[PDB]
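**Q** Have a look at this one before I ask anything.
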Amino acid sequence: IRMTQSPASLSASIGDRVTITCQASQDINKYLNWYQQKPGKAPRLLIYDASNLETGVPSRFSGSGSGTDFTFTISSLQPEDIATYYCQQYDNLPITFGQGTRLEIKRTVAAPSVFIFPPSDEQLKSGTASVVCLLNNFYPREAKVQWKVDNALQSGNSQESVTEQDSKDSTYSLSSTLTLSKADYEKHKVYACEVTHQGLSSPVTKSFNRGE
Amino acid sequence: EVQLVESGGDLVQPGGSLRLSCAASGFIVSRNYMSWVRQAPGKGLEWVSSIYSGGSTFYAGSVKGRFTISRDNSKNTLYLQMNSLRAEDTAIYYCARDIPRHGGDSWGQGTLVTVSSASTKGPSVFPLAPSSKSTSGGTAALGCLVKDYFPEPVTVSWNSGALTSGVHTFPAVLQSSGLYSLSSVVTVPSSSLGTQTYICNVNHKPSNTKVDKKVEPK
Amino acid sequence: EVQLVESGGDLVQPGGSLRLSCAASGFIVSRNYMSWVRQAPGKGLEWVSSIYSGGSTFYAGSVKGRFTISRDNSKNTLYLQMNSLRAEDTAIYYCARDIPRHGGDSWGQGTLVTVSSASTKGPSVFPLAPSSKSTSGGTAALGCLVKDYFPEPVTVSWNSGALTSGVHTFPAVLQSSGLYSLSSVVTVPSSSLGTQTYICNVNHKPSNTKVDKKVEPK
Amino acid sequence: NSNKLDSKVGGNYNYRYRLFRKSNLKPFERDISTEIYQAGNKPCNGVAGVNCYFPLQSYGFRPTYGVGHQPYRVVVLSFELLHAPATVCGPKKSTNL
């Protein structure tokens, strides 16, 4: 079955009413289960048969449907509700899941704390360097990050990794990895990592000395 | 408790044969419906195989004749014999008991299969010693960097698991060299820097690499 | 241009089955006479198989029933399926189009087959940094040493191919350990020693080993 | 498609199938029972509880359902031939005298 879930980026504030819609290509009657997969941890079964919530669940999740189109509802959006929910049909032999609807939480902005680490002496003497500038507790995952090489625009040499949204404080962490070899490290001594956040403030300037 | 340690597999060359094993707490494997889902990294879960309560086997189209399923009465251990593998089977495999209509479930934590051609190379552990520019009256941060490890997974522990507050492990990202990297940082009060000793522990299960690095502010 | 990239094969255990592929620029494989010669290292070329313009196959005495030939209309790619191999088939294989009497030819660069029992082990790269005893008013020499690599071939490049003058790559010689070695040296003016950075690049195609070593006078 | 006769808007709970049995039925076997099916070792004393279930389950046939879930009466005619003389022959129509 060509299972279809229509909301993939849906973001509501604390304590709101949202709805997920899983749609099928035939009559699956009522045999469609709703799953909840937290990051890393194994999926949980929330509404079996499309009309029965399993005991022990909190009592906010409700679902109702029949034949092709099914809907999933969330009655109270507690902060510890961030996950990806899947719809499964378990009686047609080609059991096909759905795409998932990654749910997130929305809140005000926060002032980020920026730290940067210098390369260690052992790695520098072993012919390679690693420069990492760290960004923590910022909103959102999307931000303007740039690098400056000889006062020229730099691209194709940077990488970033964003930590998954925290369940209780809803903060983000970012890291940028830069790698160079001994010949290029020994000839170039100014490096800077500058990021502009949504909160209007003075741009962050990071400076470090080699001796200390 | 229906808790499953379905833990078998780590990786082989293309064309190899791996053997998974599942396991079982309240029930017997041969009496209840069970199946094996397959979650590719960053993709929707897909259904590979399923067993019934009387030995009926059903497979998926992509695994017709390469995969086998088999049920073990003696020790639970629902077995899934992966054969005729390839370079696109890399996915996390979860053991799963499905009672068909009355509703309960077990999905066990599941195991990672990354089957490829490259060779296993140990992690490169580097010290993030905190710099002297940290805030005197604020809270300082320091962490442990692990570079060029293969394959997944890698776990970073601090103070042998005694410290969970402020732990931020960044997800692995693929470098140009085909080797993975991650960065782990923690936020701790500066008062415990000179009086509490912080040590990072990188873990590599496939190669049994046990590297412990002690970190001190400079 | 009739240029051929007949590049397939690197090596297997004794009793394996490799598959060669040839390729084609001005003509179609199934219309012209083609054959496969075999050059053992340091020995006269010997003739293995030959195809005709209507599908006739002829083999050599030593390859009766172990070797197969096959012609592919769809993508050129004259295919030669090596089966039932052994430990004396190690030779360089050249794809070859022979127009029978009117005279033209294509012999493509050809591919190496070294089929054996040993395992692949990466090269050991060592720095030849030039000594201070080099002539002050003359021309100094410095180069990059590669030791204990397997199997062939290995290519050494300087300045990413920008420097060809004075390049001297010594042919590989078999050591007592079964691993190959080579030495590459170049002759450059001493005026560019402190102002031009010289880097050696060892290449191992079978294991995809990409090692770059930067060399500086001491 | 016996849609009209066997469909109850409420559902016709009198048509049922066996969800679970330990072994596949032998050819032409007939099996009729109410016995609890467990997952745990507990005998469970025949109650509806964890690892305790009623094996028959209804088809819930209801008219506003699709073609897939609609009653379909099945008649499996078989032909048995033994060494005893045959007694079920076939109309054998004739010609005028």
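Numbers in chain D track Swiss-Prot; the residues on display, in order, are 437-533.
Each Cβ is built from the backbone N, Cα and C atoms, and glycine gets one as well.
For D:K444 to T, Swiss-Prot lists a natural variant annotated as follows: In strain: Omicron/BQ.1.1. Among the sequence features in Swiss-Prot, the natural variant D:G446 to S is noted as follows: In strain: Omicron/BA.1, Omicron/BA.2.75, Omicron/XBB.1.5, Omicron/EG.5.1. According to Swiss-Prot, the natural variant D:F456 to L carries the annotation: In strain: Omicron/EG.5.1. Record note (Swiss-Prot) on the natural variant D:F490 to S: In strain: Lambda/C.37, Omicron/BQ.1.1, Omicron/XBB.1.5, Omicron/EG.5.1. Where Swiss-Prot documents D:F490 to L as a mutagenesis experiment, the accompanying text is: Increased resistance to neutralizing antibodies and human covalescent sera neutralization. Here the residue is the original one, but Swiss-Prot notes a mutagenesis experiment at this spot, D:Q493 to N: Reduced host ACE2-binding affinity in vitro. Under its mutagenesis entries, Swiss-Prot includes D:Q493 to Y with the note: Reduced host ACE2-binding affinity in vitro. Per Swiss-Prot, natural variant D:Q493 to R is noted as: In strain: Omicron/BA.1, Omicron/BA.2, Omicron/BA.2.12.1.
How buried are the listed features, and what sits near them?
**A** Sequence-distant neighbours of D:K444 (variant position): residues of the same chain at least 6 apart with a C-beta under 8 Å from its C-beta are D:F497, D:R498.
Long-range Cβ proximity for D:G446 (variant position), meaning a same-chain Cβ under 8 A and a gap of 6 or more residues, is found for D:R498.
Within its own chain, D:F456 (variant position) has D:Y473, D:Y489, D:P491 as residues 6 or more apart in sequence whose C-beta sits under 8 angstroms from its own. DSSP gives D:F456 (variant position) a coil state; it is part of no helix or strand.
Taken residue by residue with DSSP, D:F490 (variant position) is part of neither helix nor strand, so it is coil. There are 14 other CB atoms within 10 A of the CB of D:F490 (variant position), with all protein chains counted.
Every protein chain considered, the tally of other Cβ atoms within 10 Å of the Cβ of D:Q493 (mutagenesis position) stands at 15.
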**Q** Quick one: of the recorded positions D:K444, D:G446, D:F456, D:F490, D:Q493, which have a CB under 8 A from chain B's CB atoms?
**A** D:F456, D:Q493
